[PDB]
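**Student:** What follows is a single structure, and I will ask about it in a moment.
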Amino acid sequence: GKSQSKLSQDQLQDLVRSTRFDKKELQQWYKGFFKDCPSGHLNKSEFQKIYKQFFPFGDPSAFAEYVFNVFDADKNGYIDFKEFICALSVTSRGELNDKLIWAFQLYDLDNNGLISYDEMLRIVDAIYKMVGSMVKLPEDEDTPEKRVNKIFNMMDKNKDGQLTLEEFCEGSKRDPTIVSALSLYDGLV
């Protein structure tokens, strides 16, 4: 982005009003579902059933056609509900500290409490995917890897060692850019 989105102001409230509802609630279910049935991938029909259980406000079939329009252009017919929650952070309601934490508890489905570097780059990538569905991807910041590496380089890690929530948040702290990314959307709601 550079100044603001580039779509119909109306559609803006829709996409948002589409992700409305609670979170800590979905998190409880997301962990109980992935724990009883660890799969990672999810089907459309199945997903529709989920949206029809927590907050069937508008048309669940419409929102579905969306997720696929972004997470499914021509890959058979399956998407990862994990990367979805992560991107959800963009469209939600809470503080800033909860976001970083929310993302952590998101990839913490290994009861390890320690994520790997590769996961870090994969996490930001997920958010970078949904970003192409809202704002127009610029043309001077490709390969966000170099950026993520800087963080690890900032704290000086094993370029591969694992990191913890607490520290993960510290790495982003020394980089407000990660803090302004979300701030660049709080004054037109």
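Chain A is numbered as in Swiss-Prot, which gives 2-190 for the residues shown.
Looks like solution NMR, at least that's what the header says.
In case you wondered, yes, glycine gets a Cβ from its N, Cα and C as well.
Swiss-Prot lists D109, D111, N113, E120 with the feature Ca(2+) 2 binding site, giving sequence analysis as the kind of evidence. As annotated by Swiss-Prot, domain 'EF-hand 1' applies to 40-58, with the evidence given as sequence analysis. What Swiss-Prot lists as domain 'EF-hand 2' is 60-95. Here Swiss-Prot flags 96-131 as domain 'EF-hand 3'. Among the mutagenesis experiments that Swiss-Prot reports, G2 to A is described with the note: Nutrition insensitive sexual development. Swiss-Prot documents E84 to Q as a published mutagenesis change and attaches the note Growth defect at high levels of extracellular calcium. Recorded in Swiss-Prot as a mutagenesis result, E120 to Q carries the remark: Growth defect at high levels of extracellular calcium. Here the residue is the original one, while Swiss-Prot reports the published mutagenesis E168 to Q with the comment Growth defect at high levels of extracellular calcium.
Are these features on the surface or tucked inside, and what are their neighbours?
**Tutor:** Within the same chain, the residues at least 6 positions away from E120 (mutagenesis position) whose Cβ sits under 8 Å from its Cβ are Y108, listed in sequence order.
DSSP places the residues of the domain 'EF-hand 1' (40-58) in helix, strand and coil in these numbers: 11 helix, 2 strand, 6 coil.
With a cut-off of 8 Å between CB atoms and residues at least 6 apart in sequence, the same chain places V136, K137, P139, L185 near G2 (mutagenesis position), listed in sequence order.
Around the Cβ of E84 (mutagenesis position), a 10 Å sphere holds 20 further Cβ atoms from the protein chains shown.
In this structure, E168 (mutagenesis position) is part of a helix by DSSP.
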**Student:** Just to verify: the residue among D111, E168 with the fewest other Cβ atoms within 10 Å, which of the recorded positions is it?
**Tutor:** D111
**Student:** In the same chain, which residue numbers or ranges, 6 or more beyond the ends of the domain 'EF-hand 2' (60-95), come under 8 angstroms Cβ to Cβ?
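**Tutor:** Those are 16-17, 19-20, 24, 27-28, 31, 35, 41-45, 48-49, 52-53, 103-104, 107-108, 110, 124, 127-128, 130-131, 133-134, 183, in sequence order.
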**Student:** Quick check for the class: what is the C-alpha distance, in angstrom and rounded, between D109 (Ca(2+) 2 binding site) and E84 (mutagenesis position)?
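**Tutor:** Answer for this pair: 13 Å between alpha carbons.
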**Student:** What are the helix, strand and coil residue counts for the domain 'EF-hand 2' (60-95) according to DSSP?
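**Tutor:** Per DSSP, the residues of the domain 'EF-hand 2' (60-95) fall into 20 helix, 2 strand, 14 coil.
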